[PDB]
Amino acid sequence: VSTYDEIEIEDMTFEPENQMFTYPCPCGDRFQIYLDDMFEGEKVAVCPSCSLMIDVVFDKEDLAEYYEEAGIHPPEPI
């Protein structure tokens with residue numbers, strides 16, 4: 001057996017200055033994943049105070065709003 005966490009994009013915090021989604025990580029650190037990577041397909045958030053790894057569920061249209069908060073535009077329109 002093995003076990004794996006999946007989470008919804010809504011549940012994460014976005015930090016517009018950093019273009020980054022974070023989530024509370026049950027170590028000293030935070031799960032982290034970048035906006036530009038997610039646009040390309042990347043769905044895995046990494047917590048590097050340990051290693052642990054969580055799957056983020058989103059589609060492109062869930063990304064429109066955070067482009068806007070960041071002050072930028074997507075590489076291709078959504």
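All residue numbers here begin at 1 and follow the chain in the order shown.
So this one's X-ray crystallography, 2.4 Å, going by the header.
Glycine is treated like the rest: Cβ placed from N, Cα and C.
The annotation Fe cation binding site is assigned in Swiss-Prot to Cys25, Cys27, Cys47, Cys50 on the grounds of experimental evidence. For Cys25 (Fe cation binding site), applying a Cβ distance below 8 Å and a minimum sequence separation of six or more within one chain yields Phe31, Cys47, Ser49, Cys50, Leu52. In the three-state DSSP reading, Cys25 (Fe cation binding site) counts as coil.
Sequence annotations record features per position, and here Swiss-Prot assigns domain 'DPH-type MB' to 3-59.
Where Swiss-Prot documents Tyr4 to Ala as a mutagenesis experiment, the accompanying text is: Impaired interaction with ATS1/KTI13. Neighbour list (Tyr4 (mutagenesis position), Cβ cut-off 8 Å, at least 6 residues apart, same chain): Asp55.
Under the DSSP three-state reduction, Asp5 (mutagenesis position) is assigned to strand. Its Cβ placed at the centre, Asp5 (mutagenesis position) has 11 other Cβ atoms within 10 Å. Mutagenesis annotation in Swiss-Prot: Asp5 to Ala, described as Impaired interaction with ATS1/KTI13; the structure shown retains the original residue.
Shown in sequence order, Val56, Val57, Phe58 are the residues of the chain, 6+ apart in sequence, with a C-beta less than 8 angstroms from the C-beta of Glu8 (mutagenesis position). Among the mutagenesis experiments that Swiss-Prot reports, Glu8 to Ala is described with the note: Little or no effect on interaction with ATS1/KTI13.
A mutagenesis experiment is reported in Swiss-Prot for this position, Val56 to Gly, and the note states: Resistance to zymocin. Sensitive to thermal stress, diphtheria toxin, and caffeine. Residue environment of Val56 (mutagenesis position) contains 20 other Cβ atoms, counted within 10 Å of its Cβ in all protein chains.
Take the mean position of the Cβ atoms of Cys25, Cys27, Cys47, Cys50, the recorded Fe cation site; other residues of that chain with a Cβ within 8 Å of it are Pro26, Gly28, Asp29, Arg30, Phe31, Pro48, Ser49, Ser51, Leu52. With respect to Cβ neighbours within 10 Å, the binding-site residues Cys27, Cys47, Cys50 differ, and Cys50 shows the lowest count.
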